[PDB]
Amino acid sequence: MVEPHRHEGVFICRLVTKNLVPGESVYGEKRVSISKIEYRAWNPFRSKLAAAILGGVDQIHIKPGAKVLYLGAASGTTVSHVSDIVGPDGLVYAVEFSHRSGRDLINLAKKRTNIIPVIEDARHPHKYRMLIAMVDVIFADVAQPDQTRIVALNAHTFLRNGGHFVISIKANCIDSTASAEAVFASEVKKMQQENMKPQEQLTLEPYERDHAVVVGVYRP
Ligand SMILES: CSC[C@H]1O[C@@H](n2cnc3c(N)ncnc32)[C@H](O)[C@@H]1O
Ligand SMILES: [Ca+2]
Ligand SMILES: [Ca+2]
């Protein structure tokens, strides 16, 4: 039995996403067919977005038709589930600066018409400005101390007014000694001067330690 989750485009195999490319697995994940309609396993130990959803995040904003700027796409594992979610009329702009990871992303996009690989450094969005059109959501998982400044720069460049951000923050990646709680609070403090308004925060439960997701609205 597979049923729709509260989040549109997300499903619960009593977590899964509807396969944009039936019969194909991206990174070895298993799938289930319901009669005709194929779904792919979405693992919360592997995907911070899956973990947040299981952990009861109120909004993810990534939904059918959404245009998503994805910072830190890596090889495309979570990106592939985002691609399923946004569907044929949505888009996933997958920013990754590793050329090796880039190769897997590029190969992934060959099979998935809604993924746009962007193999560039997210710190310099002016360099890839022509490749990206305004987006509805920024999802960020770059694991960098300056991630908040990165998201802000990308927001001013690409995120529509009223658009949202979903930001994965590994505390010990910003400051290895500080309490996670103090790290989260410091990051959230930085957002006011960019007109980024946090709306919720949650930590990623048993899947990831001292790891928060912050969801908010930009230029509301
Ligand atoms: C899913 S893990 C974190 C990913 O973010 C990527 N990343 C880190 N810094 C940057 C940057 N400045 N621009 C683009 N991707 C980055 C890393 O190469 C890794 O694949
Ligand atoms: Ca296309
Ligand atoms: Ca600034």
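Chain A residue numbers are taken from Swiss-Prot; in order, the displayed residues are 87-100, 106-126, 131-315.
Note: Cβ is positioned from N, Cα and C throughout, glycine not excepted.
Here's what Swiss-Prot has on this protein:
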type    : residues                                                                       : note
MUTAGEN : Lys121 to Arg                                                                  : Decreased acetylation; restores ability to methylate histone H2A; when associated with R-102 and 205-R-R-206
MUTAGEN : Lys121 to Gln                                                                  : Mimics acetylation; impaired ability to methylate histone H2A; when associated with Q-102 and 205-Q-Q-206
BINDING : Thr172, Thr173, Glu191, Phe192, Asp216, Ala217, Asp236, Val237, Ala238, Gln239 : S-adenosyl-L-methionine binding site
Report task. Give the number of CB atoms, excluding that of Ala238 (S-adenosyl-L-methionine binding site) itself, located within 10 Å of its CB. Result -> 14
Query raised in the report: What is the biggest Cα to Cα gap, in Å, among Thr172, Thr173, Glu191, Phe192, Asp216, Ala217, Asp236, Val237, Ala238, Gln239, the residues listed as binding S-adenosyl-L-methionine?
Result: 19
Report summary line: Expressed in Å to no decimal places, the gap between the Cα atoms of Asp216 (S-adenosyl-L-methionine binding site) and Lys121 (mutagenesis position) is 32
Report summary line: The number of other Cβ atoms within 10 Å of the Cβ of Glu191 (S-adenosyl-L-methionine binding site), counted over all protein chains shown, is 27
Report summary line: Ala238 (S-adenosyl-L-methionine binding site) to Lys121 (mutagenesis position), Cα to Cα, whole Å, comes out at 28
Report summary line: Students should find that the Cα atoms of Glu191 (S-adenosyl-L-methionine binding site) and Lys121 (mutagenesis position) sit apart, in Å rounded to an integer, by 25
Query - Distance bridged by 5 unmodelled residues (Cα of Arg100 to Cα of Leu106, Å) - result: 8
Report summary line: Between the C-alpha atoms of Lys121 (mutagenesis position) and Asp236 (S-adenosyl-L-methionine binding site), the distance in angstrom, to the nearest integer, is 24
